[PDB]
Amino acid sequence: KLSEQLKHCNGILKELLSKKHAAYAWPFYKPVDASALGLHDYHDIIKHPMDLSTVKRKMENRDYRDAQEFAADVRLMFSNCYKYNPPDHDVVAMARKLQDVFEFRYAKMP
Amino acid sequence: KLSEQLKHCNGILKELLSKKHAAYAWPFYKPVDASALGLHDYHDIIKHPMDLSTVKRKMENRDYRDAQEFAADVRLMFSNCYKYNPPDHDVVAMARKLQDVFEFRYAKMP
Amino acid sequence: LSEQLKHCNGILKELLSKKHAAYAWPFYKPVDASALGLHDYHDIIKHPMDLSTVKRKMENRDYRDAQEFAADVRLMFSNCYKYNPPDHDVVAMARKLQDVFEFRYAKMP
Amino acid sequence: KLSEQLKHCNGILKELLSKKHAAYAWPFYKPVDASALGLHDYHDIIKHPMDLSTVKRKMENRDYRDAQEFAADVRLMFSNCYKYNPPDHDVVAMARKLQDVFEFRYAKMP
Ligand SMILES: Cc1cc(F)cc(C)c1Oc1ccc(C(C)(C)O)cc1-c1cn(C)c(=O)cc1NCC(=O)N[C@H]1CC[C@H](O)CC1
Ligand SMILES: Cc1cc(F)cc(C)c1Oc1ccc(C(C)(C)O)cc1-c1cn(C)c(=O)cc1NCC(=O)N[C@H]1CC[C@H](O)CC1
Ligand SMILES: Cc1cc(F)cc(C)c1Oc1ccc(C(C)(C)O)cc1-c1cn(C)c(=O)cc1NCC(=O)N[C@H]1CC[C@H](O)CC1
Ligand SMILES: Cc1cc(F)cc(C)c1Oc1ccc(C(C)(C)O)cc1-c1cn(C)c(=O)cc1NCC(=O)N[C@H]1CC[C@H](O)CC1
C-alpha cells in the first residue's frame, strides 16, 4: 500500500521535527531566510530550496505519491545545504547529523 | 543635549541592524525561539529577554529617556546571551563581536 | 550528462581512494553473507550493492545520468542502514562514507 | 544579597588580574600614564579615568554598595579606551578581549 508507506514517512517527519534532534534540526525547520542574512547569491545557487515546514505542508496537503517522492525532497534539503555552505561550516555539521537520523529511519520502512 | 545623544544611539542601532554585521547579528534580530529550539529552561534563567527588535521599537516610540537607558537594554541583551550559554558556544562568539561594534560606537558619544 | 558523469566518476574514485579506506572497506565488495553466517542477509536485502559493482557499471558506461549513479550508491548505504542496528560500527562507517559522498555529489555541476 | 554579589564581583576582579589574561590585561592594571606616553590631551578627552587597581582599591575599601557600581566602573574603563583610541589600535583589541572575559563572568553572577 502507498499511504501505508506514507504514514511511515510521516512518522519520520514527526521525529525530525521533534525536540530530541532540535539541536541540529532547527536550521531546517523553516526555509533559509536569505533576506535577513544578506545572502544575495542564495537563490542563484539554490534553484529549488526546501525545508521541513515545506515537507510538512506537502505531507498534510497530500502531494506525495510514494515514499521515494518524500525522500527525494528531504535529500534535496540536505544537498542544498551541502551545496551552499563550505564543508567546515556549522550547518553542514548539523545537516549531516540530521540526515543520518533520516537515512536510518527511512531505511527501516517496510 | 540628551536628544542629540539619542540621535547618536539610533545611528548605532541602525549599524547593528545593518546587513554589514548580519553574520553575527542575526541571532539578536528577534527573540530567541525557545519553543522551537527546545529551551524549557530559557525563561527560568533569562527573566527579561531583549532583542534588537525590542530596542528598535522602544527607539521608534521615543520611550528612551537618555543614552544610558539605551545602553542598559543593549547590554542586557548581550548579558542574557552570556548567562544562558556556555563560553565555547558559537552565539557567545557572535554576541561578543556584535558587542564590540556597539561598545566602540557607544564610546564615541557626544 | 557525461560532463556530469565525469564528475561522478571522480566522486567514485574519491570513495575508493586510500584517504577513506578506514571506513570504506566494508563497502568495497559484496557483504560476504556466507562468511559471516548471516543466513538472513538476502532475506532482508533484496538488491545488494558494493562500490566495485558500482565501478564495474561505471566502466561499462551503464549510467544514463547522475541520478542513476546516486541511486545505486544510496541503495548501498541504505541496505547497511536497514540490515544493521544503529549502535553497530558499520552504521557509523557508512555514515562517514556517505557524508563524503553526499557533500561531493552536491558540489557537482 | 549585596555582599554575595560583591563577593562574586570580587572573584571577577581577581580573575581579571590573574596571570591567564596578562597578555591583554597589562594596559589596564594601572592608570594610563599620560606622562610616559607623551599625551598632552589624554586627560582633556577622558574626564573620569579608571583602571583595575583603582577598582581593586575601591573593592578593598568597600566603596561599592552593589554589583552595578562595580560593573559601571569596569565599563567606564573599557569605554575610556574605546573613546581615546582608534579601532585599528592594539589597545582596542586588548580592551575587547579583556572586556569579553569580564562581561561573561559578570552575567554568570547571581
Ligand atoms: C549562518 C549560520 C551560522 C551559525 F553559526 C549556525 C547556523 C546553523 C547558521 O545557519 C543558519 C542560521 C539561521 C538561518 C535562518 C534562521 C535565518 O533561516 C539559516 C541558516 C542556514 C541554514 N541552512 C540550512 C543553510 O543551508 C544555510 C544557512 N545559512 C548560510 C549563511 O548564512 N551563510 C553565511 C554567508 C555569509 C558569511 O559571512 C556567514 C555565513
Ligand atoms: C543554537 C545555535 C547554534 C549555532 F551554530 C548558532 C547559533 C547562533 C545558535 O543559537 C541560536 C539559533 C537560532 C535562534 C533562533 C533563530 C531560534 O532565535 C536562537 C539562537 C540563540 C540565540 N541567542 C541570542 C541565545 O542567547 C541563545 C540561542 N540558542 C541557544 C540554544 O539553542 N541552546 C541549545 C541548548 C541545548 C543544546 O542541545 C543545543 C543548544
Ligand atoms: C561484523 C563487523 C565487525 C566490525 F568491527 C566491522 C564491520 C564492518 C563488520 O561488518 C562486516 C565485516 C566484514 C564484511 C565483509 C568484508 C566480510 O564483507 C562485511 C561486514 C558488513 C558490511 N556491511 C556493509 C554491512 O551492512 C554489514 C556487515 N556485517 C554484518 C555482521 O557481520 N553483523 C553481525 C550480526 C550478528 C552479530 O552477532 C554481530 C554483527
Ligand atoms: C602605545 C601602545 C602600544 C602597544 F603595542 C600597546 C599598548 C597598550 C599601547 O598603549 C599603552 C602603552 C602603555 C601604557 C601605560 C602602561 C604607560 O599606561 C598605556 C597604553 C594605553 C593604554 N590604554 C588603556 C589606553 O587606552 C591607551 C594607551 N595608549 C595610547 C597611546 O599611547 N596612543 C598613542 C597616540 C599617539 C600616537 O602617535 C601613538 C600611540
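To match Swiss-Prot, the residue numbers of chain D are left as they are there, and the shown ones run 345-454.
Header says: X-ray crystallography, 3.1 Å.
Just so it is clear, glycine is given a Cβ too, placed from its N, Cα and C backbone atoms.
Here Swiss-Prot notes a mutagenesis experiment, D:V376 to A, with the remark: Abolished binding to histone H4 acetylated at 'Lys-12' (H4K12ac). A coil conformation is recorded for D:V376 (mutagenesis position) in the three-state DSSP classification, outside any helix or strand.
Here the residue is the original one, while Swiss-Prot reports the published mutagenesis D:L381 to A with the comment Reduced binding to histone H4 acetylated at 'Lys-12' (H4K12ac). Within the same chain, no residue at least 6 positions away from D:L381 (mutagenesis position) has a Cβ under 8 Å from its Cβ.
One mutagenesis experiment catalogued in Swiss-Prot, D:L383 to A, is accompanied by this note: Reduced binding to histone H4 acetylated at 'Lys-12' (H4K12ac). Packing around D:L383 (mutagenesis position) is summarised by its Cβ count: 15 other Cβ atoms lie within 10 angstroms of its Cβ, all protein chains included.
DSSP gives D:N429 (mutagenesis position) a coil state; it is part of no helix or strand. Counted within 10 Å of its Cβ, the other Cβ atoms near D:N429 (mutagenesis position) come to 18, all protein chains included. In Swiss-Prot, a published mutagenesis experiment is listed as D:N429 to A, annotated Abolished binding to histone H4 acetylated at 'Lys-12' (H4K12ac).
Within 10 Å of the C-beta of D:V376 (mutagenesis position) there are 21 other C-beta atoms, taking all protein chains into account. Comparing D:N429 (mutagenesis position) with D:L383 (mutagenesis position), their Cα atoms are 12 Å apart once rounded. Look at D:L383 (mutagenesis position): DSSP puts it in coil. Spacing of D:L383 (mutagenesis position) relative to D:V376 (mutagenesis position) is 10 Å (Cα to Cα, whole number).
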